[PDB]
Amino acid sequence: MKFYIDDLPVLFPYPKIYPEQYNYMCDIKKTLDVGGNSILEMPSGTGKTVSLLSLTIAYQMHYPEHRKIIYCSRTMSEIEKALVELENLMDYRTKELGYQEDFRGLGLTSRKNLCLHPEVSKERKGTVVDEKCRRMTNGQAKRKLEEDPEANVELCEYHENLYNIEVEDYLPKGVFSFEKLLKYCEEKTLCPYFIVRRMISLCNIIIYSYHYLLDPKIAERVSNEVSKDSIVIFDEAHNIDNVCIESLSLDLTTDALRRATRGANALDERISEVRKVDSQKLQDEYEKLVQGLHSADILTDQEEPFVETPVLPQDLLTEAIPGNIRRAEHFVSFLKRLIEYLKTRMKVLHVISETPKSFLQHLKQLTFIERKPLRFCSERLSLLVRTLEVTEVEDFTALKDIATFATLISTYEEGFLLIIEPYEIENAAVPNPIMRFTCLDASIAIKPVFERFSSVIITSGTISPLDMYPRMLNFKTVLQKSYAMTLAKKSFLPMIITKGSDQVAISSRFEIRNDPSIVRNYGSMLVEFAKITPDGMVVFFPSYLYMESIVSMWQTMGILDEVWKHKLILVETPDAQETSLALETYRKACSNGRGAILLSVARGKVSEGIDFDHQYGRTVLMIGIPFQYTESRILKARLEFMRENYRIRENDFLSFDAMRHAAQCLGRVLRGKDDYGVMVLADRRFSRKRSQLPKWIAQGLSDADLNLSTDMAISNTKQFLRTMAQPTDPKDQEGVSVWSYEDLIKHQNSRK
Amino acid sequence: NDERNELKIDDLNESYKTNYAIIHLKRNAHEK
Amino acid sequence: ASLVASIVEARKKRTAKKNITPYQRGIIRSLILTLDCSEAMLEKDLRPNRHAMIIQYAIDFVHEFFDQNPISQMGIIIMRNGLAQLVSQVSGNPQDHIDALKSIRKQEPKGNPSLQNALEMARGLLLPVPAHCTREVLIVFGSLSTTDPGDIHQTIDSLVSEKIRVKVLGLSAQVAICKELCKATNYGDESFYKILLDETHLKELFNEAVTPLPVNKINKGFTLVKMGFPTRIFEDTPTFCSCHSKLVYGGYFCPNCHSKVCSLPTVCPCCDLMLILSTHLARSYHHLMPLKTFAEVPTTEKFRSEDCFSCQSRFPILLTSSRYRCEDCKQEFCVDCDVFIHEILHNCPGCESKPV
Ligand code: SF4
Ligand SMILES: [Zn+2]
Ligand SMILES: [Zn+2]
Ligand SMILES: [Zn+2]
Ligand SMILES: [Zn+2]
């Protein structure tokens, strides 16, 4: 349809529209026109991505400002869905306006997802892929080939073919999903990664993950190309604090330092070798360092620093190199004795938590390393590596960890803590000391974003409570609200199971995981639901270890044998590719009527973007509240930090963290309003968390379902599934849950 | 191609319309 | 209001009946009745058990089907132990199928159901069926899972290629593959996958399948079928029947080869020419000229006569006028007649009485 808001014409790609979608679009436009941030929570059974793209694209195409759009999702798989929705929306616009308007929309991701080189795309880790591409694209190979054609260094035909054509002609006008982008680039032998990265400044809408906006290592290059007045959308940002914290965190092991000394020794040997034969390089670098230049002025735009900048760009010192680490050998000695100090700090016998200031003071005492040189460690190493012609950098890889640690601990002092533990795994014959640099404040990484951009929309399906995100992340919103779906007939049955058919309490507390009664009670619930679930059944566990133990217990008990008769058993595994194959099989078995059951972790890879709608999900079995491991030094430090700063009680945050994951998994079962499923929360502690669930889920949870038994939940499920299989009466939803164009106009008349 | 169909919201599309054919039986014949 | 509540519900029940258009229906049918006999059919949600009730209603369906579709034929298949078992060949004899169903009623259901095996067997049974017939498969499904040896999607594509149509009656909930089978096979319509909610609704679902299915506009198979109307003979001494080779007293004489047949309607065992009586065609005329529904008269206007036109039953005085009128002839009818005029009779008595 094509309807009107106060003055903005918006073309919806569907003939019908939900009341929630229209209200969602109206609120978004109000936020955009008034300026500022907002937090909008729309249910999962209502199209959110299409509504966002429909309004925002229309907004950019109508107003004189022509503000760009930045779309942030949490995983790469979501970028594809957003791009597919964008393609569908733009195709509708091209057919209704009579022409293809000037529009470019591209997704962004790593080389590993976009490498077409037959020999470099066959790697099992992205770091190696980046290294090989850099070797063929840094320009060292091209310059050597220019001087002497006989050089055996190779290139990438994809990267080289781009230089023939201009940046504005890399792709035709339109929207390019990754599936479409790779196909187009393969037929013309071009690099999708370099095409995308060189077209961000030209895109009307750019879609990437949160790691490309919050992580300083990969963000600064991308951030410098996007505009300052663009529309910023945070899609599915209910777990954004976790991304913000891992961006400024690091871990050091004994193996890391043992591998760092070898690299430092190799670096010293390389410097000596270069000193004998070709010494002009060292002097040339030293001269520029004395002048006051940094990596930006020395490195060409074609090459990248060896050590990614680990701190936010606003905290990097703009002064010249301190002079202590100005020469190659002096920096190596500086680096070596820093490694030695780290090694001697790994021999503690009890957990030590210290501020970055205390660590710096002790470092300045035992050795004589000051704060300022430590801040330039990463910046200097990238220069030394660049000037040493280090064609293979396998030896020096470990030094990137030491440099990253050095530049972090010397930069930030508030909101950061250094934990040293003699036991990474308490269940080990021999201690394995670990050193963790943890970020406690989640707003440090997101502070630049909320200041650089004027308007930001924070939207998600299960982002509740809405007051805690402004508290946790220091930002203020013009409006924060959650919509309740106007579903004519109840489509999802949320239930809470507190005990088994024997009326014995059930819980997923880790200390009683190996309990014959709780294990058998959960297994009986799994089997009984597997008997009435028609097609698909997803089961989420609080942790992977809990799932591993209980599944093994079920095998001995024989509970799995009963499940095998009705459905196939697919299990989430640590390997990502194997889990992807499990998802493919699970979907296939759901489609052909064989029936499948998928056991996954609530805080795992499956729960962070994979949706189980229609037949892929008809029942969700939340086995326990997904609490973290409370006896974690990092979490306890974060809980203490939040309590003192933001006045958040430790239990409140722990419950909030657990519920934001339980609700996260619940909302992945409804796509439209014709979708239905049963949500069962199997834990006695869930009974008092109804007020903590999202508003649209809490409204559907009845007072009788707050504490059910397994038999009483099965009987209700059987009745509900039977009821949802009947032909819905169109008149019951003709104008109360689904709107035609005429109905929408009426709603615009009565309101005004 | 296949991915696009799955991502689309079916409930918001036009309802299926039957395409059944009608027959109008004229009645006129000679006597026995 | 309670009495008014009955009236408004009656009006709502009549709302669906108001829309009646002379759709083109396939009178000559060829049905394949598939029954589920697996472990899932031993449950007790249907008394005494699912197997017992389904077989009983299958017998009733067989009786009703051949009563109102005399020139059709049926075949019965069952799913047992992950295999499709044939229990009745395609035939026009309603007694053969009832006997087969009665025999099935004894054996205990066990094993897993296989839609692909049943669908493949049904595909093979409908191969020697003329192009003017409507090939239909009515599956009574009770399980929530399917164990198949091959790809069910390929079978569904084959079914669509052969112009077979599938109706599925499920017992507990919606199965994804069954919905696809009933949708990709019925030109996108999603109304042919029905899930009952109680015993009473099941009887209605079985009764609904008796009527012929309206045809699609783009599926044209129009043709003239050669039929024969034999003359019944009364003989003094028995004679051999050409169909069963047994002594019977009298039988209809085929007009193309003079061979006698025990019962009608059947294809003659010699000339392969269908033998039917004129009544067998007259049993289907009400499906081609359906009687246009009757609409109640508002009490504002004045009525014609105090009593029913056809049954001379005085209309009660009572709020809601107890009169229904035929627009073609404009003769008021009592509430009782209208049900009998549209379900048992199929000609409006008022229209017939009017001279032209
Ligand atoms: S330029 Fe592109 S295709 Fe070539 S190696 Fe690098 S990422 Fe791969
Ligand atoms: Zn005979
Ligand atoms: Zn004959
Ligand atoms: Zn009457
Ligand atoms: Zn009449």
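Structure method, as recorded: electron microscopy, 2.9 Å.
The backbone N, Cα and C atoms fix where each Cβ goes, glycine too.
The ATP binding site annotation in Swiss-Prot covers A:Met42, A:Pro43, A:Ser44, A:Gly45, A:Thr46, A:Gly47, A:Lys48, A:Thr49 and rests on sequence analysis. Per Swiss-Prot, the feature [4Fe-4S] cluster binding site maps to A:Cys115, A:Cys133, A:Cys156, A:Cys191; the stated evidence is similarity to another entry. According to Swiss-Prot, the domain 'Helicase ATP-binding' annotation covers A:7-285, on the basis of sequence analysis. What Swiss-Prot says about the mutagenesis result for A:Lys48 to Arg or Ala is this: Loss of ATPase and DNA helicase activities but not ssDNA-binding or ATP-binding, impaired removal of pyrimidine dimers. Loss of RNA:DNA helicase. Extremely UV-sensitive. Here the residue is the original one, but Swiss-Prot notes a mutagenesis experiment at this spot, A:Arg111 to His: Intermediate level of UV-sensitivity. For the mutagenesis experiment A:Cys115 to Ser, the note given by Swiss-Prot reads: Extremely UV-sensitive. Under its mutagenesis annotations, Swiss-Prot gives A:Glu236 to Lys the following note: In rad3-1; abnormal sensitivity to UV irradiation, defective excision of damaged DNA bases. Quoted from Swiss-Prot for the published mutagenesis A:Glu236 to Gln: Loss of 5'-3' helicase activity of TFIIH, transcription still occurs, has no effect on DNA translocase activity. Among the mutagenesis results in Swiss-Prot, A:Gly461 to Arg has the note: In rad3-2; abnormal sensitivity to UV irradiation, defective excision of damaged DNA bases. The residue drawn here is the original one.
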With the Cβ under 6 Å from ligand 1 as the test, give me the qualifying entries from the recorded positions A:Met42, A:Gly45, A:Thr46, A:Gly461. none
Between C-alpha atoms, which of these recorded positions comes nearest to A:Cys133 ([4Fe-4S] cluster binding site): A:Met42, A:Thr46, A:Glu236? A:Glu236
Per the 10 Å Cα distance test against A:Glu236 (mutagenesis position), the recorded positions A:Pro43, A:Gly45, A:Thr46, A:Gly47, A:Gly461 reduce to A:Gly461
Cβ-Cβ under 8 Å from A:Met42 (ATP binding site), same chain, 6 or more residues apart: which ones? A:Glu20, A:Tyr24, A:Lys48, A:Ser51, A:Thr459, A:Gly461, A:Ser482, A:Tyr483
As a whole number of Å, the Cα atom of A:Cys115 (mutagenesis position) is distant from the Cα atom of A:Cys191 ([4Fe-4S] cluster binding site) by 7
Cα proximity to A:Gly45 (ATP binding site), best match among recorded positions A:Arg111, A:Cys156, A:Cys191: A:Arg111
Using all protein chains in view, find how many other C-beta atoms are within 10 Å of the C-beta of A:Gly45 (ATP binding site). 27
Residues satisfying Cβ distance under 8 Å from A:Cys191 ([4Fe-4S] cluster binding site), sequence separation of at least 6: A:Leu114, A:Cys115, A:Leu116, A:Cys156, A:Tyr158, A:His159, A:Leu162, A:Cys185
Pairwise Cα distance for A:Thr46 (ATP binding site)/A:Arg111 (mutagenesis position) [Å, integer]: 34
Near the [4Fe-4S] cluster site, what residues other than A:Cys115, A:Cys133, A:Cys156, A:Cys191 in the same chain have a C-beta no further than 8 Å from the centroid of the listed C-beta atoms? A:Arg111, A:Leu114, A:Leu116, A:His117, A:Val120, A:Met136, A:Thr137, A:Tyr158, A:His159, A:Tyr193, A:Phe194
Could you measure between A:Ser44 (ATP binding site) and A:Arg111 (mutagenesis position) for me? Cα positions, answer in whole angstrom. 32
Check each of A:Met42, A:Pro43, A:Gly47, A:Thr49, A:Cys133 (the binding-site residues) against chain B and write down, in sequence order, those whose C-beta lies under 8 A from a C-beta there; write 'none' if there are none. A:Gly47
Looking at Cβ-Cβ distances, which residues of the chain lie under 8 angstroms from A:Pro43 (ATP binding site) while being 6 or more apart from it? A:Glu20, A:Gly461, A:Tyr483, A:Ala484, A:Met485, A:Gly667, A:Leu670, A:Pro694, A:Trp696
ATP site shell beyond A:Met42, A:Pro43, A:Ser44, A:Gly45, A:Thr46, A:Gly47, A:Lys48, A:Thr49, criterion: Cβ within 8 Å of Cβ centroid: A:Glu20, A:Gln21, A:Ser51, A:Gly461
Write down the Cα-Cα distance for A:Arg111 (mutagenesis position) and A:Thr49 (ATP binding site), rounded and given in Å. 26
Whole-Å Cα distance, A:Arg111 (mutagenesis position) to A:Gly47 (ATP binding site), is 31
Per DSSP (helix/strand/coil reduction), A:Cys133 ([4Fe-4S] cluster binding site) sits in helix
